[PDB]
Each structure stands twice: as structure tokens, then as C-alpha cells.
Amino acid sequence: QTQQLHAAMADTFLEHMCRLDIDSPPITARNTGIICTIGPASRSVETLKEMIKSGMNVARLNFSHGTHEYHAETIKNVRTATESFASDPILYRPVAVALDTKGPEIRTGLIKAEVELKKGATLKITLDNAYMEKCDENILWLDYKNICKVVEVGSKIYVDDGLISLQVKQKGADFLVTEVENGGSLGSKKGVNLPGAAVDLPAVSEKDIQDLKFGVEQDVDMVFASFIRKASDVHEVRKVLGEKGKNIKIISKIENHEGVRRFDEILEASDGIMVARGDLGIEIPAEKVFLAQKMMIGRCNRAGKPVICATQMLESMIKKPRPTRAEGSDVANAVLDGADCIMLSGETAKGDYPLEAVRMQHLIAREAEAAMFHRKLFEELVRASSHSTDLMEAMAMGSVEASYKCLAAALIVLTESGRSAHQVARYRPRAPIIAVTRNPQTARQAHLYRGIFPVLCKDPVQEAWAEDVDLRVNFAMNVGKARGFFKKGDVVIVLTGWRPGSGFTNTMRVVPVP
Amino acid sequence: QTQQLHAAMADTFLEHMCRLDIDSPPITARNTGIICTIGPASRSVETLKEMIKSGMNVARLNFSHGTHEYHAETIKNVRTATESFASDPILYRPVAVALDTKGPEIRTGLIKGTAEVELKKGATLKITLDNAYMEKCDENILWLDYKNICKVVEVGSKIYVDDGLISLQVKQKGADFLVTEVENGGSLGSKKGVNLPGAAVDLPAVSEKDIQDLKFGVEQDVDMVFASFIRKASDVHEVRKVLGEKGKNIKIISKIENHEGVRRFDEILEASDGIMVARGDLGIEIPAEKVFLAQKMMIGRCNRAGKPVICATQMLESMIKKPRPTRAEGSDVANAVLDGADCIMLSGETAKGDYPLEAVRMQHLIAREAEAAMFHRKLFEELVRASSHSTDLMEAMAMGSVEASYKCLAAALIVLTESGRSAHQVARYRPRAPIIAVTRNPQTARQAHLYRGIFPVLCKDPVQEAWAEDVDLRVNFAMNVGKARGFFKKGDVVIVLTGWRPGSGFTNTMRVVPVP
Amino acid sequence: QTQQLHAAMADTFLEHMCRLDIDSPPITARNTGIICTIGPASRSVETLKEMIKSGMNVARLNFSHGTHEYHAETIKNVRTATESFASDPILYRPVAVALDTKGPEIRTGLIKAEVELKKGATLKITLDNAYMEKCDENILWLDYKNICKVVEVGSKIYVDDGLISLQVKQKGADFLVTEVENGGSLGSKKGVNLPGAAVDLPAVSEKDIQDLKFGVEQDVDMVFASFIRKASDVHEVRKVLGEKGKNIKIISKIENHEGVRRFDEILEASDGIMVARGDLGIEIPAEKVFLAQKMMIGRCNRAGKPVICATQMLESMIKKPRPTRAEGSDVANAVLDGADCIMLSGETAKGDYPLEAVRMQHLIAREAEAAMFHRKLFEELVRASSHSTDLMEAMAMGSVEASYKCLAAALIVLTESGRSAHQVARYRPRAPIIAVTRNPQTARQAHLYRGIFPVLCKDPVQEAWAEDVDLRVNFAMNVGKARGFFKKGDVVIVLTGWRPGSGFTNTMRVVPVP
Ligand SMILES: [K+]
Ligand SMILES: [K+]
Ligand SMILES: [K+]
Ligand SMILES: [Mg+2]
Ligand SMILES: [Mg+2]
Ligand SMILES: [Mg+2]
């Protein structure tokens, strides 16, 4: 049987596992969005074309590095690589452009060769600007000007992926005599974390403002805002984006202990959430990170808002053509948990194997997608939002229940603002959601939701609403036919608008593929 | 609330996720077993004493390498480090010794004296069986152990070298030679693993060498055998036969490493004492993506059957060179225990790694954070559902006790067991509270580490004449253990499972008692 | 298969029904308690002996009728009929004696032949005491002195089982001109109900006080207090019973709209509850009574306190040897809902067929008992009290789960105060609960709980606690053996006390029948 449909009939989660067949092939569609950070390894147009073919949906731009000239060239190269498919809009794949803010991060200065720090040695950290290019095994410089007024005596300091640990012995004006717990080699510009400390740095600094404002004029689809701790942080980001960029989605990166506590207010203020395991792993104990990841993914699915699982999902692929078995189960678990999107950061930025990692997330994703207990998950998603008496949610729940029953090949949704297709997605159909649109911005943003395959209609608006409905539908039929989701003789569910002035998608049809 | 007790009241699995609290601190005890494979980095008594403190439960011995003298020394070192704690039985931790067979593994020869040859894309690589090339492997020529390779391999067939990192496609065939094309390159070192998917290798599951290693384990008195590349139930029976009368108590963990192992899992499972999900070799015979499907399939089925399932291979791989794991490795351990893994394994992290102690510490840290994050109530109901066609008396005692421990939030379940059968049965229904299994039998104590939740304590005290006093003694011994380990203080509630009389056959009496 | 054990394996309530086999014979045990009101038809010792044989557990005495000489003779006849079995304590069945209070009921006077009242006629109700023996189609007398200050103009008055309806046209000092809605024949002493009115009569009148105090010196086991509306009502009943009769159980009859609203405070104040469908059916609309019945039975099972379903369960058996099909499904539904006890009132008081009705409730009960989805009900009962971290509840849940698994023949409980066996019962084992005791009062009260078969041990207390445990157990083994619950080779669960000073029953044993 296809798509683990035998394991679908389980009624017990234990019995659901026991039935999972490796001989059971998945469907050709792949619901989980792949987000790739474009660095030196993947920056060229020749490479960026290949990534879209390999399964790239959203291109991330990290603004912790590079200039504004630099990233503008990257965003230009994305669009060039994307439009080189627009000649035939059937096969065309919308590709979103994402901007990730730097955030209030703490970094180091330059070395006078990577400096070795021995276990149980004496170190001193001075904030003097004459030590910007003079760092070794005794002297070090940091960005955080007001570090002394927040750091206490006997506090742990983590430098560079939390691999180097320090403990403060002496406190001063701007000097800190620190004792090394576990050392190692030390390069330049290495990140610094402070777990158990109240970082009073701005949520959005003047650099972040200009990073965001650059995103508005460059026409970015979404933003990954860094180190969010409360609601006022998200509001400021929206305040910076203003009326010009109100439609730009705000995905909120949860990277610290405070962001986990106050997740409820951050999620309602945001369009999406990012589980930043990387930084989170240093900020909270590394073995608690899986707890929060499931806590956040659970509530984002429950709220009907996008969630991205990020960082180190395929690390070993920076230097190897194959991932580890730990990296393989993690990517699967991320989608089994319910995450809408999976992010690659570093494997696609610097790695020797950019393509392999994207193809790998694509192969793992659609295996785990079928491995989900849909019917049992659907009931829980209904239960969780049973207070809501929304009309579109009713249209969505009905369409998904019908897609489970007749084992439909897809769900065709005619959406303009995207809001209708998003609702179908939050109730997780097993089949893909072909969401036809004529709004470019809507098409690109649609990748943030599990299941939605967006297609931009490049045909003119018909006079009669029925013909304009019928022409968009056959288009979506042609997309599934061409991409191979279905064929004539198969069955699909179609969500349209009854008349031009219907707010949401209010008409459901069970129709065979023509 | 303490140990995710808020997420335990969820009634919905989605609600259960949404209720997980990072500030909800777990209990002291750690239920999931930790298997460490002992190599150069961990072989010293001094290092071995530290790992026992760090929470090593089993010591795995990889018989793919080393002479019989070498492993006999590893064994001696492990038992010495274990006996170092035998001065105080209350604190004493019994560590298991596991023998891992070489099995039918295909490996390359040695490279010429770059030191490691570079294979390039599209390049040609000749494979030879001529023993003159045993150590003369280079970019043009390669040697393999499997003298019969060309009888099982065809034109177009894929050959994988060194943990599936180097891919070869057969272009010319011969009697004792192969001409292949490199599909994707990499550096080629000495004595590397070779995999042949789709091919049906006619190598023995138990070879002449395997017998010598298994006969060695019997006299060395190993506690379990990790049987490599088991493909069918007739493979298990041959290991069982080799162990024979003298090795009858040695448990057989069957390693599932190929497509045939998975297909015929049902017959392998009921024939084996336990199963190991050998992710490494498994993820080369079948597509790497399909591996999590096999893992979950195997864990579930073993949990349903009440046999130990071990998760193995590349769990904390980055901890070989780095003192902190990657994020994918962190969640991998967690999800393995959240799946229902009786035990978790470390291969390279403790054998060759720079940070063996940190690797045993991280697994111990993740594991108990995941044991509380489980959805116990729902799992219990489903395990009960699955086994309802059985009406075994011991199974009921186990179900009553675990139900009882959920209600009064018991701190521990004390079990008096001679063969382990009773403790194993309580463990299979997966209580939240640790299971303290008092045993006078040393080998029973060591093998008990295979099962989730069982904290084996060896009693050195003599047999009392009156059964009632003998029972109390062993319970009192168990009580002090909880106090000393910090599992529970005075006032706390435990479940005590005992035999009513010497000829009970199982732990037929259950009591709820407060700690004195 | 026995006992609907195929339907036991369902996992779906729908699939649970579909599997119910009429060819599936129940076990010999019968968990549901049968309560019988002893009137003229059943008053004689010769008849009362037969009722115990037929399945009588609790004898109800209605104090709305008769004198104190009268009921003392009934209670004397019960004990005589009971003790005539005590020669062999193995086969002996404890029989409880119950006292039901009159309550603040409103009745009529005497007729000057039953008076016919025509539909749409003129009537006048006067409170003058010279009309006590003078009633007809125009004049009527009532008990309620302050009726005018609570009755409004255009209010409905129901007289005699709510079969005669009236509507007030004129209000006065003590005269009420009422219009007949639907009439009929009218006898003497007929009850009167006032739905939608605030009856300010005492909860316990001086008659009720002397009814209760008579119960104390006569040594009654429980009390069915009438027309309870709040917590102060139950407290007054306990206040009247005092220290002399503190161990006498207070079962609270819910008969009015107010008692349904304030059920939560009444249940916690009471030992038990009685669903008085009869009076309730007039006080609230007759078609809403099934709602409340399930509401009360649900919460009583959830609270772990006894609930009795009462009145008109087998009405047609007053004049016929066979009940109706409506009466047959109702008795079954009462036990399927979860009621601990089922009451006969009028079928056993006046009926031409006292024995047949008791045997009929016994036959229906143990059929419906097996028809319950135990495993699914057990999980819900655990879920409902999952906040409670009680030790005895833990002992109970463990013992019941073990009785489900090995399909045990019974649960042997060594209880003195009864409290231990009651806890096993609240979690509903499928097998009977043989609860051994040496407290007569405890044995009799134990019938108020589904499953408990109480046996009074008439053997002397042994010196060694183990021998005193072992001698009570073999006794309980002999009871099940004799009564036919089990045989040697079968398996049972045994709940004992580890040492003499263990508060609850703390030791569980799976032991084969010797
Ligand atoms: K960043
Ligand atoms: K091996
Ligand atoms: K009454
Ligand atoms: Mg970050
Ligand atoms: Mg292997
Ligand atoms: Mg009444």
C-alpha cells in the first residue's frame, strides 16, 4: 500500500508505528517547505537554479554578515534563477525571499592563527577599544558595553557555539578576570551567549532598522526577527515595516529562556515562529531543547500559524556527502512533530554539498509526511480549536475530512489573499493543496504552510465569474497533471468562491480530473 | 508541578506537546539504559571507573577489531573498575558486558605506504581478489575479503565503501575481478566497510571466526551477544546453538542491518531475546530516509512484545571531536527514548572519542528529560490494549502495580526477582517511577540493564530461614538504596512486589508502603 | 463467550453495541442492589423470607403512611426473616433496613366514591378545616397553610401523580378559584405538587424529626431524606441523627428543580443520592427527567458515592405477571448508566406480583451489568479523579485493573469500616466483590455499592494477625464456592491488611481458589 495507508488505519499510536512499512512508497508530492540560507557555496545563479530544482522554496539571507551591496546581489540572483522558469507557468515554482535580522548578539574582536586556551587557565576580558585587533590567551574584547552591570561574580560565559566556557573571578569597571572551564581554539568574530542574564540591549537596533527598511525596498516576503523576548519586540518590527511593508510576514525566532516563557504573547503578535535550536541550545541547557521545540510546534499548529524548525538538522553534510543517522531521524521528527518548514543554515551557506542536503530534506520529508497519523492528528486539531465557530475553518475541516475519505489526490483552492488556503493547511490534509493565485506576494508567502503548492496564474481575468473560476481550476488541474500529483480518473476536492464578492472560499466540489 | 506532571494530564497528544515545560525539573532517576562501547579512549580502569559514575550501564565489545587477548584485557579492566565499588553494596552499580560479533562484513585491504587515496567522479577503480594486493590498494586497484563477490554482483550494481560515502557502479564483470566507475568520490583509507544492497551475499551469518568469538564469550562469561547481520530466524538459532548449554543464559540481541532483516522481523523477534536497530549499516542497505520508519516499527513491535530494543549508531557522533553535541543529535537521543528505546548506544564517541565522559553525561542528561516528557497514561492504555488477548497472571500483577504507581505518584517500584522475569514484566508497561529490582543473582542483575526503568541491586546478604524475614531484608536493602541514591526520602510512597511464599514462581504479592 | 467478553474488546462504543450477543450468558453474580418497599403485599414473614431468596438487599419503609406501631412491626418482621438464614453464615445474606422520610409534601382531604372533574369546569380550593371531610367537584382542602403567599394568579397545580391539572383564576385569603385543564377521578389523601414555586416548608418538620429519631432507636442502616434542596437540609438531618446515629447513611432524594441546580453541594454533604423520577417528573417537565437521571448517576459514580434509581421502573407489574418492554429497557439503562441500586416502590408494596418483580430486576440487572463497556468506563473513572492522589484509590485501581486482565472470578476484600471495599466498587470491577467483615452495620450498609457482596464473619478473632487474615479469606473463598461465583482452579484477587494497624487494605494477592 502507498503512503503508509495501512498504518493510517491504526486507532492506536503504538499500533500506528508497528505498521509503518519501508516497502510503502510515498506520494510524489512533498508538503514540508525547505528553507535554504544562500551563502558563498550557493550564491551563483547557476547554483541557485539547481536548488529550486532540488526543492528550495524559501531563500534565507542572514544579516549577521555581509554589507547591503552584498545581500542586494544575492536577492537579485535569486529572482534571476526563479524567472528562468516563468516561460512556462505550469512548471513554475514561486520562490520566497527571506530576511533574517542580526539581533542583539555579542561577538569578539580579532586575533593579533587560532589561539589555544588551556583547561584551568587565567584569562582577562577588557572592553577597551585598543584591544579590537589584539586578542590572545590572556586578553579579549567584546561588543557588550554594559556587560559589567548585568554580569555577576561566578557567572558562566559561552563563546563560539557555546563550545568555550568561562567563569568570572573578578568584576570591575570594564575588566573581567575569567577562569577557563573547557577551552580550545579561538578565532575572530565568534558569538557570545549569556544564559541566566538580563540582556537589556535593544530588540531592534539602528542596524536592524536599516536591515528591515532595506527589506521593504528590496521587496522581501518575510522576516526572521532575532532574539525576540516579548510582544513589544514584534510590535517594533511591524512599526519599522509600517504601511509600506505591512504585508511582509514576521516570523519570530525564539532563542532565549524569556522567549520560551512568553511564547503565548509572541505567537499571537507574529505571523510565524522559528525554533532556533542553535542559540536556544546555549541559552537553555542543551538537553531541554527538544522539549521547547515540541512545545512551540504544538502551539503553532494549534494556532494555525507557520512554524520553522531550524539549525544543524544536517550539519555533517557541510563536509560529507551523507548525513549521520542522528541527523536523519531529527529531520523526520521535525515534520512528524508538525513543523510547516525545515531550515538549512550552513549546509547551504558554506558546505561542500549544497544540492545533496536539499534533496535529502526532500526525501526525508515526504517519507515522514506519510508516516503521520493524520486522522488522529486531525481530531486533535479540531478539538483544540472547537471554541472557534469560524466559517472558513468550517469550509476547511469539511474539505479535509472529504479528502481523507475518498483518498483524494489533492485539494484545489482558489485564493487571492492566501487566507483561505492557509486554513485548509492548518487542518493537515494528507494530499497536497494546489492553491491558485494571481497575487505574486501571496504565492511566495504560501510556502510557509505545510501542504500548500502555490501556482501563479498569468492568465487575464475573465468577465463572467464562472469562466474565471473554471479557467483557474483547469490550470490547477494542469499543474497537478504535469507535476504528476494526479491523472484523469483520479478525484480531487475543489474550493472556489460562489460569487465575486464572497469573502472566503465557500464552495466545495468533489470533481474527477478531466 | 515537578516532572512534566502537567503534560501528563493532557488527554490529547497535541495538548501534551503544548504543555511541555522547560522549567519543569525531572526526577533524579534515569530509566533508559546506556550502552558504551569500550575502545582506546575508555579502556583504562581509571577512565572506566568514571564512566560507571557518569552512568554507564553496559560495556560493548566490538569484535570487528582486536585479538582475543585484547578483549580479555578490556573485560578484566571493566570488572576491576566494577569491583572497586563492591565494598559498599548499597552504592554498588552492576555493569553489563556485551559481545558484539564481527559477522559477515566485507572490508577493503590497506593503502600503499598521501597515505589516503583520492577517488574522483567518473574515474575507474579496479577491484581485485588477488592477495598480492592485500596492502597495495590505491586509486586504480582495490582489494576485498569476499572471495565470492562476483557470483552475487551484476553489471550496474552499486557498491558502497566506508560507511556509504563512496559509491561505485559495476561496468565490467569477471571471475575474480571487477571494473567499476566512481559515482561520487572521497578519500579512501585502509580496511573500510563495504556494502552490497540488492545483492544476496552468500557469506555465513555465523562463520568459523564467529564461533571462536562466541565460544570465547561463554568462558569469559558475557551477559549478552549483539548478533550482527541477522537476516532470518534460522540465523538466531545458529548463534543460540553455538552458545549451547553453557551459554544458555546469555541473551541474544539480534542486530537488524539489512532489508531482509526488516522484512522478516516478526520471526527474528520471537526467536531473539532482544533487538538492536543498527542504524549505521541499515542506512546503507536501505535508503537513509526510510531508516526512521524501520526504527519506529522495531521499537513499537518490541515494546508490544516486552523484549528489549536498543537504539544504536551515530547518536552523538560530533562528540568524537567536540565537547558539545549538535542539535540534531540532541533531539535524536530524546526521540529514541520518547519512541520507547529500552537502551541507547554510543559507538565512536566512547571508543575513539576525545570526550568519552562528556558523551555518557549528555546521554544521561537527555534521557531523563525525555522520560518525563513521555505520555505515560496513553502509552499504558495502548500497551494494555495490545496484550489483552494474553491473561498471564504476572502480566496482571505488573499492570495493577503500574496503575497503582500512577495514582499515588509512587517514587519507586521495588521488585524481588531471581530470574528477572517479574521485573521485566513490570518494566514493559513503562511506569514513570524507577523500578528497583532486588536480586541475589549476579548475572540477573547485569542482564536487567537491558530493560527500561529497572535499577538492578545485587544483594550479598545470606538467605534467611524464614521467608518473611528474607523478603523484608531484601526490601530493607532496596529502601536504603533509594535513600542513598536520592530516589526517595522518608515519607515517600513506594510499590513493593514480592512473592507470598518460596514456591510462588512470580511476584504475586503487591503492597503500597511508606518509606521508613 | 460468557459475560459479553467479545463486546468487551470493542474500543468503540458503536462497535461495542454491535457485538452484544443474546447467546452470551452472564455470570451467576449480580452486582446491582435491589431495594424493595415493604407494604401490605410483602409485609408477612413468610413473604419477606421469599424476597431475600428472590434478591432483596435493602428494605425501604415509606413514612408518608402508617403509624410508629405499624412500621416497628415491619422492621421486626424483616429481622426475623433475615435471621432465619443465620444458622449457616456461609449462605447468609445481610439485609439492610431503610427509612424514607415523609418530607414537606402537600396532600388533600376526604370526599363527602371518587369525584369526577370535567375538562373546563369551575373549582374552588378553600383552606378551611371544616372542609377536611367534605370535598367534591367544587370544594377542596389542602395542607399548605401559606399557599396563597407563594401561589400566583395563572399558576398550574398538579394533584395526584400530576394527572390532574388546575389553573388559578382568583386569589384570596385562603380561597382559590381554579379552572380545570385536564380532570378525572379524585380520591382522598392525594399528593399535590407545585412546579415553579418556592416551597418554604421546613426541610425536616417535627414529624420528620420523630421519624428519624425512631430510626435511631430501631437501628436503621440508612435514611432516604425527602425533597432536599440545599446543604442545610442534609446538615439538619445529620444534626437530628447526632452522635447516636452518626454512622447511619444519609441518602438524599432529589425531587425538585432546586435540588437539581444545587446537586454539587447536596452530594458532598450526603453519603448517597436518590433519583426520585416520580416526584421529579411533576416538578420538572416529564421529558427532561432522563437528562437529570444521567447527570446525577454520572456525578455519583465520579464522586464514588452510591446512587439509587427509583420509582415506576416496573409499574405494570402491580397488576400483571410481566412488565412492559419500556419498563424492561429502563431497568437495564439504569444499570448501564451506572446506578449502584435499583428501587421497587409500589410493585412490592401493593402489587399482585411482589416476587416476580424482584426476580425480574435480578435477571435484567446481571444482563446489563455484563453489557457495560468496563475498560472504557474504567479509564473515564480514572480520568475523572486523576487529581486525587489517595492511597486506597491506588490500591483499588490496581486491584480492578488486575481483575480485568486475568479475568478473575472475584475480588476478596477484608474490610472493617467498609471504606476499603467501597473504593474498589467505585472503579467498577466486572467480577463481584466479596467483602468480609465482622461489623454487622458495615455488612448491611455495603449493599449501597455496585458489586459488593458482603459476608458477616461469625468466627472469633485470632491471636496472630496472619491466621486472622487467613481464616477470613478461606471464609470468603467458601462463600464464592458455595454461592457459585467460582471453583478450585479459578483465580481471584485478594485485598488484605499487612499488619493490624494498617488504616486501609494495603496488600494485594493474586491467588488461585484452594
Ligand atoms: K542571526
Ligand atoms: K560489529
Ligand atoms: K415519601
Ligand atoms: Mg541566532
Ligand atoms: Mg553493523
Ligand atoms: Mg417523593
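Each residue's number is its place along the chain shown, starting with 1.
The backbone N, Cα and C atoms fix where each Cβ goes, and this holds for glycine too.
As recorded in Swiss-Prot:
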type	residues	note
BINDING	A:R60, A:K253, A:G278, A:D279, A:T311	substrate binding site
BINDING	A:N62, A:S64, A:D100, A:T101	K(+) binding site
BINDING	A:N62, A:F63, A:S64, A:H65, A:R107, A:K190	ATP binding site
BINDING	A:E255, A:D279	Mg(2+) binding site
MUTAGEN	A:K350 to M (Swiss-Prot position 367)	Abolishes both pyruvate kinase and protein kinase activities
MUTAGEN	A:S420 to Y (Swiss-Prot position 437)	Unable to bind FBP but still activated by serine
MUTAGEN	A:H447 to A (Swiss-Prot position 464)	Abolishes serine binding and allosteric activation
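For the substrate site listed in the record, the two most distant Cα atoms among A:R60, A:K253, A:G278, A:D279, A:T311 lie 17 Å apart. Taking a Cβ cut-off of under 6 Å from any atom of ligand 1, the recorded positions A:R60, A:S64, A:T101, A:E255, A:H447 reduce to A:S64. For A:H447 (mutagenesis position), the same-chain residues lying six or more positions away in sequence with a CB closer than 8 A to its CB are A:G33, A:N57, A:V58, A:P94, A:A96, A:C341, A:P454. Taking the Cβ of A:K190 (ATP binding site) as centre and 10 Å as the limit, one finds 16 other Cβ atoms among all the protein chains shown. If you take the CA of A:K253 (substrate binding site) and look 10 A around it, the recorded positions you hit from A:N62, A:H65, A:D100, A:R107, A:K350, A:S420 are A:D100. Apart from A:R60, A:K253, A:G278, A:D279, A:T311, the residues listed for substrate, the same chain places the Cβ atoms of A:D100, A:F224, A:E255, A:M274, A:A276, A:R277, A:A310, A:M343, A:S345 within 8 Å of the centroid of those Cβ atoms. Listed recorded positions A:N62, A:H65, A:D100, A:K190, A:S420 compared with chain B at a CB cut-off under 8 A give none as close ones. Secondary structure at A:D100 (K(+) binding site), taken from DSSP and collapsed to helix, strand or coil, is strand. Under a cutoff of 8 A between CB atoms, and with a sequence separation of 6+ in the same chain, the neighbours of A:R107 (ATP binding site) are A:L142, A:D143, A:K189, A:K190, A:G191, A:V192. Comparing the recorded positions A:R60, A:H65, A:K350 by how many other C-beta atoms lie within 10 angstroms of each C-beta, the top residue is A:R60.
The subset of recorded positions (A:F63, A:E255, A:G278, A:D279, A:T311, A:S420) lying with their Cα within 10 Å of the Cα of A:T101 (K(+) binding site) consists of A:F63, given in sequence order. Checking the binding-site residues A:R60, A:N62, A:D100, A:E255, A:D279, A:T311 against ligand 4, the ones with a C-beta less than 6 Å from an atom of that molecule are A:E255, A:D279. Neighbour counts were taken at the CB atom with a 10 A radius for the binding-site residues A:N62, A:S64, A:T101; the maximum falls on A:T101. DSSP assigns A:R107 (ATP binding site) to coil in the three-state reduction, placing it in neither a helix nor a strand. Distance between Cα atoms for A:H65 (ATP binding site) and A:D100 (K(+) binding site): 11 Å, as a whole number.
Distance noted between the C-alpha atoms of A:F63 (ATP binding site) and A:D100 (K(+) binding site) is 6 Å. In the three-state DSSP scheme, A:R60 (substrate binding site) falls into the strand class. Geometry remark: A:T311 (substrate binding site) versus A:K350 (mutagenesis position), CA distance 14 Å. Around the Cβ of A:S420 (mutagenesis position), 24 further Cβ atoms fall within 10 Å across all displayed protein chains. Taken residue by residue with DSSP, A:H447 (mutagenesis position) is part of a helix.
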